[PDB]
Amino acid sequence: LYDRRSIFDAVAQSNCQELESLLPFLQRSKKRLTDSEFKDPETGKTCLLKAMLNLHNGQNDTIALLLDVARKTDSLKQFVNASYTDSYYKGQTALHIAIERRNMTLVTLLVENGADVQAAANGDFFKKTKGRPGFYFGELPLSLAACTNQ
Amino acid sequence: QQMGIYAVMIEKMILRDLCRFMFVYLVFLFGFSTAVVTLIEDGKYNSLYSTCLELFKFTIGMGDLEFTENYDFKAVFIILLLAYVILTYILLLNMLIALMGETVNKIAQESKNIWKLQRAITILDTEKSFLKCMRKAXXXXXXXXXXX
């Protein structure tokens, strides 16, 4: 069995083992990696997104496994494309983060598993400082990738 | 911060200026005024005080030149004046502007932070001098420079 907490901890330390029994779990319960219960109820963060924050050397293969699991249930598209819902990071997707981190490899990977390239990150974190701040590029992956000189 | 700069400068000049300058002007005016009192026998311009006051007006912009008819030796008193009038307001004035100009090469730029100190002291005191009433007591600055 797996609750939200269980996976998020596994992800935090790049553990691909504690997620050995993962796929077969939501096969029995037919639960989806995308269920309401597998996201933070106030931000909309998913395990993939936790993984995106918990990088070590711009690397995490909990990602590769996490994606793999989502296709086997074909949560695939809406999984890779889930966005933040809090006023701060609203509309931020994993692809936004990969770029923010200047990580070709993870941009490449996300685009190949079908990240929406037109997804607008539009929360207060992506507009001019309250100061909050900060910082605006606006919104769309291309725009980001240019404004950060990439 | 516009008003403040103006406020600081006047106070600084006043502290600097009177000792270096108020005294020197007093000496030039004192000497010449004494020279004049000796010069005049009668008519109330004999008094050091009346004569000195008459001598001051030259500096104000109200100078009367040869105000007094009374006295002896004719024009020498006028030459005595022309020098003092030429000598003190005017010889004295040029060097006085010049030092400020030389600083005004500089301090004006250094100073503005000087006001900054004044606000800090006023603020620090009110809270301390505000009864140490409940008041804030985390700092962070929103930042965004790349550098990326």
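Numbers in chain A track Swiss-Prot; the residues on display, in order, are 111-260.
Per the header: electron microscopy, 4.2 Å.
Using N, Cα and C of the backbone, Cβ positions are placed for all residues, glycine too.
The ATP binding site annotation in Swiss-Prot covers A:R115, A:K155, A:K160, A:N164, A:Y199, A:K200, A:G201, A:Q202, A:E210, A:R211. Under the three-state DSSP scheme, A:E210 (ATP binding site) falls in the helix class. Listed in sequence order, A:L254, A:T258 are the same-chain residues at least 6 apart in sequence whose CB falls under 8 Å from the CB of A:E210 (ATP binding site).
What Swiss-Prot says about the mutagenesis result for A:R114 to E is this: Abolishes capsaicin-evoked current and binding to resiniferatoxin. Counting only same-chain residues at least 6 apart in sequence, those with a Cβ under 8 Å from the Cβ of A:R114 (mutagenesis position) are A:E147, A:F148, A:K149, A:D150.
The annotation that Swiss-Prot gives for the mutagenesis experiment A:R115 to D reads: Abolishes capsaicin-evoked current and binding to resiniferatoxin. Taking Cβ-Cβ distances under 8 Å and a sequence separation of 6 or more, A:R115 (mutagenesis position) has no neighbours in its chain.
A sphere of 10 angstroms centred on the C-beta of A:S116 (mutagenesis position) encloses 15 other C-beta atoms. Here the residue is the original one, while Swiss-Prot reports the published mutagenesis A:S116 to A with the comment Abolishes phosphorylation by PKCM and enhances channel response to capsaicin by PKCM.
Looking at Swiss-Prot, you'll find the mutagenesis A:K155 to A noted as follows: Abolishes ATP binding. Abolishes CALM binding. Impairs normal desensitization by repeated exposure to capsaicin. The Cβ of A:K155 (mutagenesis position) lies under 8 Å from the Cβ of A:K149, A:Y194, each of these being in the same chain and 6 or more residues away along the sequence.
Spatially close to A:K160 (mutagenesis position) yet at least six residues away along the chain are A:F118, A:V121, A:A122, judged by Cβ distances under 8 angstroms. Among the mutagenesis entries in Swiss-Prot is A:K160 to A, noted as: Abolishes ATP binding. Abolishes CALM binding.
When secondary structure is read from DSSP and collapsed to three states, A:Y199 (mutagenesis position) falls in the coil class. Within 10 Å of the C-beta of A:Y199 (mutagenesis position) we count 21 further C-beta atoms, all protein chains included. Mutagenesis annotation in Swiss-Prot: A:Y199 to A, described as Strongly reduces affinity for ATP; when associated with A-202; the structure shown retains the original residue.
According to Swiss-Prot, the mutagenesis experiment A:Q202 to A carries the annotation: Strongly reduces affinity for ATP; when associated with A-199. In sequence order, A:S193, A:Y194, A:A231, A:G233, A:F235, A:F236 constitute the residues six or more apart from A:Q202 (mutagenesis position) in its chain with CB-CB distances below 8 Å.
Around the Cβ of A:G201 (ATP binding site), the number of neighbouring Cβ atoms within 10 Å comes to 17. In the three-state DSSP scheme, A:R115 (mutagenesis position) falls into the helix class.
Looking at A:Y199 (mutagenesis position) and A:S116 (mutagenesis position), their Cα atoms lie 24 Å from each other. Largest Cα-Cα distance over the residues recorded as binding ATP, namely A:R115, A:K155, A:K160, A:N164, A:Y199, A:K200, A:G201, A:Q202, A:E210, A:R211, equals 26 Å. Across the structure, A:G201 (ATP binding site) and A:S116 (mutagenesis position) place their CA atoms 25 angstrom apart.
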